[PDB]
Amino acid sequence: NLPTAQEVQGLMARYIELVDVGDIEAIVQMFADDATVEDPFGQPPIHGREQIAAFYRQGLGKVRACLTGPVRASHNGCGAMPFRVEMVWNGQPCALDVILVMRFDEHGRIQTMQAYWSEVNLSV
Amino acid sequence: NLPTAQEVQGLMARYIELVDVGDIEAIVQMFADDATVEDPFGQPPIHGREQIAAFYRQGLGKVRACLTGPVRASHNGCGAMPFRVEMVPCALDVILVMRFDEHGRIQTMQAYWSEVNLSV
């Protein structure tokens, strides 16, 4: 709980913005110190800011990202949003369609994050 | 969680199709006996076929629905999709997250949305 539906809308919209510019440390800061990330969902959860920062640094360490639909928020501090990421793999432009689901804590920080996507969502 | 990524895409797309035509019996058949529905997510879990059937009865019992983006599937039998529901004259943007069992039936259904996502 804590963040209202509107606040969730704002936090998740900002996440996309941070990912887009690639500000790794600002992204990490949005996460609870002990948050867990599953990206893609189905893979082992990654625990803690050190591990999360290493994760984003690997992926974002050249990439554009934008919402492709509005954020769907709840009244219990959770939300979901659809988005697309554009990256350059092997010097070639690729697109990845994803849907992120997040649960925030009483301090407005991301406690849980789950990114839904597979190969079928990747394209050029 | 046996259903593959492509099979999840198909099942989730069929669900939307069924909702769009309003075939409650067909929709309910898609769920497993132990299934739980959280719609909107944040509201108490609904379980029991008679209960899930009654939930759809009240909602679809003129309603239309369409995918507004591709289904995002995983390899552990789960998927998420963005869609729009038109009903009463208004529109609602939703995102459904679902987990299927080893039989390809809905085990978990979670629909995210709130008043903000509503448009009249």
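Since chain B takes its numbers from Swiss-Prot, the residues it shows come out as 2-62, 65-91, 96-127.
We read in the header that X-ray crystallography, 2.3 Å was used to get this structure.
Placed from the backbone N, Cα and C atoms, the Cβ positions cover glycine too.
Secondary structure from DSSP puts B:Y16 (mutagenesis position) in a helix. Per Swiss-Prot, the feature active site, proton donor maps to B:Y16.
Look at Swiss-Prot and you will find B:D40 tagged as active site, proton acceptor. Taken residue by residue with DSSP, B:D40 (active site, proton acceptor) is part of neither helix nor strand, so it is coil.
Mutagenesis annotation in Swiss-Prot: B:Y16 to F, described as Reduces activity 2000-fold. Reduces activity 10000-fold; when associated with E-103; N-103 or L-103; the structure shown retains the original residue.
Mutagenesis annotation in Swiss-Prot: B:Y16 to S, described as Reduces activity 20-fold; the structure shown retains the original residue.
For the mutagenesis experiment B:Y57 to S, the note given by Swiss-Prot reads: Reduces activity 100-fold. Taking the Cβ of B:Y57 (mutagenesis position) as reference, residues of its chain lying under 8 Å away and at least six apart in sequence are, in sequence order, B:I25, B:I28, B:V29. Mapped onto three states, the DSSP output places B:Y57 (mutagenesis position) in helix.
In the three-state DSSP assignment, the secondary structure recorded for B:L125 (mutagenesis position) is strand. Residue density at B:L125 (mutagenesis position): 12 other Cβ atoms are found within 10 A of its Cβ, drawing on all protein chains shown. The note that Swiss-Prot attaches to the published mutagenesis B:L125 to A is: Slightly reduces activity and reduces protein stability; when associated with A-127.
While the structure shown retains the original residue, Swiss-Prot records the mutagenesis experiment B:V127 to A with this note: Slightly reduces activity and reduces protein stability; when associated with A-125. Neighbours of B:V127 (mutagenesis position), defined as other CB atoms within 10 A of its CB across all chains, total 7.
When the Cα atoms are compared, B:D40 (active site, proton acceptor) and B:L125 (mutagenesis position) turn out to be 14 Å apart. Each residue contributes its Cα atom, and for B:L125 (mutagenesis position) and B:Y16 (mutagenesis position) those atoms are 21 Å apart. Local packing around the recorded positions B:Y16, B:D40 was summarised as the count of other Cβ atoms within 10 Å of each Cβ; on this measure the leading residue is B:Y16. In this structure, the C-alpha atom of B:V127 (mutagenesis position) lies 25 angstrom from that of B:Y16 (mutagenesis position).
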